[PDB]
Amino acid sequence: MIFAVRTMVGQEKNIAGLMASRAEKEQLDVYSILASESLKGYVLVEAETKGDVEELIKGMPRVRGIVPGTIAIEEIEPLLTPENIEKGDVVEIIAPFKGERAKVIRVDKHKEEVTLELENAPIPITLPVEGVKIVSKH
Amino acid sequence: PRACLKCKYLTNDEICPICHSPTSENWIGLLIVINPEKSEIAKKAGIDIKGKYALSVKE
Ligand SMILES: [Zn+2]
């Protein structure tokens, strides 16, 4: 029974913060609130009833109203459970060298980068891990 | 604030209150858990403790 609130874009986190506050102060049965970078314009609010949310957002600034229907906890699960490469793994670059296969040579667990020895043609390329998908594993 | 590298808990301190683990500023997204007992989202994510949480964190 998770709801979806249409806000101003870029104010999702701001509004979530105040939603949390009003709900504790006013004792409304709001259980979690979710603001994902990928879900701009929307703050997901988990609540007992729609009325709670209508009472929550009543006179909220930069809030444009509640979207009809609920969203299930099936559909939110991708956003709530976001690598693990090893030196020697072969990968394909998915984002200047798109479609190019390459062996991994240095894995940066800190900067979350990966250093790649292309199969084609001459120098090591380093990429965020985001920009590469594993193809073979050794 | 900042976000713990381990558990994603949001704080201003350089070490996390929940477990004394290092916190970073480079955190993205936000999950506010008002009630852990009654949140199916918090169940799924696996948050025991009420509080604000980042969704992703890096150094
Ligand atoms: Zn922590």
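For chain A, we keep the numbers from Swiss-Prot: what you see runs 1-82, 87-99, 101-126, 129-145, in order.
Even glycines carry a Cβ here, placed using N, Cα and C.
In Swiss-Prot this protein carries:
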type	residues	note
MUTAGEN	A:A4 to R	Abrogates binding to RNAP. Decreases elongation activity
MUTAGEN	A:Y42 to A	Abrogates binding to RNAP. Decreases elongation activity
MUTAGEN	A:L44 to R	Abrogates binding to RNAP. Decreases elongation activity
MUTAGEN	A:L44 to A	Can still bind RNAP, but with a decreased affinity. Does not affect elongation activity
Gap-flanking C-alpha distance, A:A126-A:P129 [2 residues absent from model], angstrom: 5
Least surrounded among the mutagenesis positions, given as A:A4, A:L44, when other CB atoms within 10 Å are counted: A:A4
A:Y42 (mutagenesis position): tally of other CB atoms within 10 A of its CB: 18
Through-space Cα separation in Å, A:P82-A:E87, 4-residue segment unmodelled: 9
Cα-to-Cα gap, A:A4 (mutagenesis position) vs A:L44 (mutagenesis position), nearest whole Å: 5
